[PDB]
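Undergrad: Below is the structure I would like to discuss, written out as C-alpha cells.
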Amino acid sequence: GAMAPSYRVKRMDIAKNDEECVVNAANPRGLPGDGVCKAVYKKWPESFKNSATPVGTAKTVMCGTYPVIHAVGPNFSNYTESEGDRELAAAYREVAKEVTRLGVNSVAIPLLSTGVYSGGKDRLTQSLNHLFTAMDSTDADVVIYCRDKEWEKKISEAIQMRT
Ligand SMILES: COC(=O)c1ccc(O)cc1
Ligand SMILES: [Cl-]
Ligand SMILES: [Cl-]
C-alpha cells in the first residue's frame, strides 16, 4: 500500500501515466476502440489478448509485467439512467477488486462512461462519486486522468472538498 493513500488529478494522456498500473475505459469486445481505449491500445497492444469482458466488469491482462485493467462502463445511449447507474457503480467495484489483488501501490484511472458512452450528458459528478465509493477502501495512490481544463478544476475541487 501507499504510505499515505491519496487522490490526485492530472490533465494529460493516461498512456503517459507514472503509476504501477492503468485502468482502460474499455469496450466489451476488446476492440481498439476510441478515446482512452485507443491510446491504451497504441501503448499496450499486447494487453488486448482475450480482454473482452461484459459491461460492469473489469478484466486484467499483463503487458510485460505492467497490468492493464480493462473496465467496461455502460454506454448510456443503450442503458436506462437507472440500469446504467448500477452498471457504472459495478464497473468501479470490480476495478477496486483488481487493484487490491495486484498489490500495486498506485493506479491511473479515467472517469468511466464520461466520453462517447456518456449518452451526450455531463457525468463528471456521477462517475467520480462511483470511483470514490469503490476506491475509498483501497490503499493505492489513485491518480485520475482527464483531457479538459474545466474537468481538471471540478475534479480537483471534489477531491479537496473531502479533505
Ligand atoms: C485522460 O484521457 C486520456 O488519457 C485520453 C487519451 C487519448 C485520447 O484520445 C483521449 C483521452
Ligand atoms: Cl498529454
Ligand atoms: Cl466513455
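Along the chain as shown, the residues are counted starting at 1.
When the header is checked for method, it gives X-ray crystallography, 1.5 Å.
Using the three backbone atoms N, Cα and C, a Cβ is placed for every residue, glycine included.
Swiss-Prot lists these features:
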MUTAGEN   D13 to A (Swiss-Prot position 1343)  Partial loss of ADP-ribose 1'' phosphate phosphatase activity
BINDING   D13, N27, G35, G115, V116, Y117  ADP-D-ribose binding site
MUTAGEN   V36 to A (Swiss-Prot position 1366)  Partial loss of mono-ADP-ribosylhydrolase activity
MUTAGEN   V36 to E or F (Swiss-Prot position 1366)  Almost complete loss of mono-ADP-ribosylhydrolase activity
MUTAGEN   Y117 to V or W (Swiss-Prot position 1447)  Almost complete loss of mono-ADP-ribosylhydrolase activity
Undergrad: Of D13, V36, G115, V116, listed as recorded positions, which ones have a Cβ less than 6 Å away from ligand 2?
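TA: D13, in sequence order.
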Undergrad: If you count CB neighbours within 10 Å, which one among the recorded positions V36, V116 has the smallest count?
TA: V116
Undergrad: Do you know offhand how many angstrom separate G35 (ADP-D-ribose binding site) and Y117 (mutagenesis position) by C-alpha?
TA: 11
Undergrad: Considering each pair of residues in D13, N27, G35, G115, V116, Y117, all listed as binding ADP-D-ribose, report the largest CA to CA distance in Å, no decimals.
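TA: Maximum Cα-Cα distance: 18 Å.
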Undergrad: Between the Cα atoms of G115 (ADP-D-ribose binding site) and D13 (mutagenesis position), find the distance and write it as a whole number of Å.
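TA: Cα to Cα, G115 (ADP-D-ribose binding site) and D13 (mutagenesis position) are separated by 14 Å.
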Undergrad: Tell me, how many other CB atoms lie within 10 A of the CB of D13 (mutagenesis position), whichever protein chain they belong to?
TA: 14
Undergrad: Roughly how many Å separate the Cα of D13 (mutagenesis position) from that of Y117 (mutagenesis position), to the nearest whole number?
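TA: With distance taken Cα to Cα, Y117 (mutagenesis position) is 18 Å from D13 (mutagenesis position).
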